[PDB]
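Novice: Below is a structure I'd like to ask you about.
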Amino acid sequence: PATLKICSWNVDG
Amino acid sequence: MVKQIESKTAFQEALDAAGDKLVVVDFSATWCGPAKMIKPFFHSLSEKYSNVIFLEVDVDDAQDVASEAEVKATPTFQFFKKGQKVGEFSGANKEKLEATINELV
């Protein structure tokens, strides 16, 4: 479900 | 040249500075390696199309710019012209930038 081509915003940031 | 926007306030000033020139905006996350790693094509193209203005935006340090556009994923490229948005797409595809620029050049 996690694609390296895209960074997920689910990150705490 | 490349222009780094750290706030939406400068984003509006940059759009006004470009005037009628094409303006591409990269919302890549600087903290995300896969996205920052794609910056050479985005940044390198600035000298390839010096007649086009390329902006780099940090969703983490320039989250005010990204929050306004409701970005759902990075890297995301947005095209602006005359202060008007005319295109947007997501995906780590640097060649894609070349086609949209040629399409709006």
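Just so you know, the numbers here start at 1 and follow the chain as drawn.
Heads up, header says this was done by solution NMR.
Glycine is treated like the rest: Cβ placed from N, Cα and C.
Here Swiss-Prot flags B:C32 as active site, nucleophile, drawing on experimental evidence. Recorded in Swiss-Prot as a mutagenesis result, B:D60 to N carries the remark: Loss of pH-dependence of dimerization.
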Novice: Would you kindly give the Cα-Cα distance separating B:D60 (mutagenesis position) and B:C32 (active site, nucleophile), rounded to the nearest Å?
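Specialist: Counting only the Cα atoms, the answer is 10 Å.
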Novice: Around B:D60 (mutagenesis position), which residues of its chain at least 6 apart sit with Cβ under 8 Å of its Cβ?
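Specialist: B:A29, B:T30, B:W31 - these are the non-local Cβ neighbours of B:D60 (mutagenesis position), listed in sequence order.
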